[PDB]
Amino acid sequence: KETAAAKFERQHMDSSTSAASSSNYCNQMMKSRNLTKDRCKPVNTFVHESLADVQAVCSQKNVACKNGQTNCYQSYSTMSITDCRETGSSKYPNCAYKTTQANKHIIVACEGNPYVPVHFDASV
């Protein structure tokens, strides 16, 4: 099966663009990354940075995750992110999202060896 690390890349990484360029970014990306296959995932965040810079966050500031776990890490720097949130007209299989572009610190949970991001916790 797909590894947790691979799933994080699929769900959260977009190193191919620097920022969302149009209001349709989330509709396109949620569909193309197969996040709407079974149901409309209600919220998702894409990170517009190199995979290496995001993996490096697992060696930065240790913080508690929202759910209390202590394998979360906050990035020292802000990063380019896109927030995707389901709209009121969203109806499976035609899932619909609002695109919001922002520059925030990210918080990820890390696991494994190599120690890599496997869950996106929050942006602050």
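Residue numbering for chain A follows Swiss-Prot, covering 27-150 in order.
Technique stated in the header: neutron diffraction, 1.8 Å.
For all residues, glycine too, the Cβ spot is worked out from N, Cα and C.
According to Swiss-Prot:
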ACT_SITE  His38  active site, proton acceptor
ACT_SITE  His145  active site, proton donor
BINDING   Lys33, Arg36, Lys67, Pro68, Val69, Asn70, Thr71, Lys92, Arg111  substrate binding site
MUTAGEN   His38 to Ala  Loss of activity
MUTAGEN   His145 to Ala  Loss of activity
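Between the CA atoms of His38 (mutagenesis position) and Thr71 (substrate binding site) there is a gap of 6 Å. Listed in sequence order, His38, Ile107, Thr108, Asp109, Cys110, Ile132, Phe146, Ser149 are the same-chain residues six or more apart from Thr71 (substrate binding site) with CB atoms under 8 A from its CB. Considering only the binding-site residues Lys33, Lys67, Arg111, the residues lying within 10 A of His145 (mutagenesis position) on a C-alpha to C-alpha basis are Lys33. DSSP assigns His38 (mutagenesis position) to a helix in the three-state reduction. Using a 10 Å radius centred on the Cβ of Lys67 (substrate binding site) and all shown protein chains, the other Cβ atoms total 16. The Cβ neighbour count for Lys33 (substrate binding site), using a 10 Å radius and every protein chain shown, is 13.
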